[PDB]
Amino acid sequence: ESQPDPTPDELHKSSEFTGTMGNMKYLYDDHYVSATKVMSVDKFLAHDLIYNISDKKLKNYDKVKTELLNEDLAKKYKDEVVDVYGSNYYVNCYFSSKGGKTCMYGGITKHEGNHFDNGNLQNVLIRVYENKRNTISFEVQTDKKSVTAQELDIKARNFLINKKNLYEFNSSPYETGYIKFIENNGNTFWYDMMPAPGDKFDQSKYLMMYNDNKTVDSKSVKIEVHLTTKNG
Ligand SMILES: [Zn+2]
C-alpha cells in the first residue's frame, strides 16, 4: 500500500536540468490560489471543475479550473461547498473559449466539518535533511483538519526557497530532493522536488502529480524533506 521510498537512480537531478529553475521557483514562491466556501460553476473536461475565484493579491484571474485524477473525484466535489488551496499555472492552461483564467490540479476540500472546534490553527512540523543530516526543522500552519498534501508541500517549499534558497533563477544549490509524508496509519508517499531532465520545464506536467487530491490528517501526519548536495 505505502509507496516504496526513492530509489537512488530515479530521483531527478538538477545537473541534468538545463532550463530555467526560476520556472519551478515561480510555482512555490509566495504563489497559490486560495478560496473559501465556493461551489463549482462549470466544467471543461469530464475530470475538472471551474470555480469563480478572484486573484487576491495581483489581479490576474477571476476564474480557476482544477483538474482531478478522474471523473469520480470531479462528480464527488461538483456540488459541494469546498475550500481550495493549490499552485496555479498559465502556460498551456486550456479552457474552452466561452477576467483572466488560471489552471491547477486537486487542492479541494469539503468545508463543512473540516475545521478545528477552537478556530485555532494546526501546526505541522517539517524536518529537513541535507546529505542525510536533519539540519533544520520548522512548522507550517493550516486551519484544515483534513488538508491536501499539496497545501502542506507548497507551504514547506515557500519557506525553503527563502531560508535555504531551495530554487534560484538559474539553478538550485541542491542536486536531488524529495518531500515525504508519513501518515498515522503507517502509509507513506513522496514527491520529487526537482524538474525532469531536459531543456524545458513543463509546469502543467509537473503540477499534475497533485491531481489525486490526496488529503492527510494535519494533526498527526509527519513530513520529511530530503535534500542532497551529493554532487556539490
Ligand atoms: Zn472552510
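Chain A residue numbers are taken from Swiss-Prot; in order, the displayed residues are 28-125, 133-266.
The header says X-ray crystallography, 2.1 Å.
Every residue gets a Cβ built from N, Cα and C, even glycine.
Marked as Zn(2+) 1 binding site by Swiss-Prot: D36, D110, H145, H149. In three-state terms derived from DSSP, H145 (mutagenesis position) belongs to neither a helical nor a strand segment and is classed as coil. For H145 (mutagenesis position), other Cβ atoms within 10 Å of its Cβ number 16.
Around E146 (Zn(2+) 2 binding site), the C-beta neighbours below 8 angstroms that are at least 6 residues distant in the chain are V108. The Zn(2+) 2 binding site feature in Swiss-Prot is assigned to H74, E98, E107, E146; the stated evidence is experimental evidence.
In Swiss-Prot, a mutagenesis experiment is listed as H74 to A, annotated with the note About 30% loss of T-cell stimulation. Within 10 Å of the C-beta of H74 (mutagenesis position) there are 18 other C-beta atoms, taking all protein chains into account.
Experimental mutagenesis is annotated in Swiss-Prot for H145 to A, with the remark: Complete loss of emetic activity.
Here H149 (mutagenesis position) comes close to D177, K178, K179: these same-chain residues lie at least six apart in sequence, with C-beta atoms under 8 angstroms from its C-beta. According to Swiss-Prot, the experimentally introduced change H149 to A is described as follows: Complete loss of emetic activity.
Closest to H74 (mutagenesis position) by Cα-Cα distance, out of the binding-site residues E98, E107, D110, is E98. Sequence-distant contacts of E98 (Zn(2+) 2 binding site), defined by Cβ-Cβ distance under 8 angstroms and a gap of at least six in the same chain, are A73, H74. Residues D110, taken from the binding-site residues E98, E107, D110, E146, are distinguished by a CB atom under 6 angstroms from ligand 1. Spacing of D110 (Zn(2+) 1 binding site) relative to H145 (mutagenesis position) is 6 Å (Cα to Cα, whole number). In this structure, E107 is the one among the binding-site residues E107, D110 with the smallest number of other Cβ atoms inside 10 Å of its Cβ. Distance noted between the C-alpha atoms of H145 (mutagenesis position) and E107 (Zn(2+) 2 binding site) is 8 Å.
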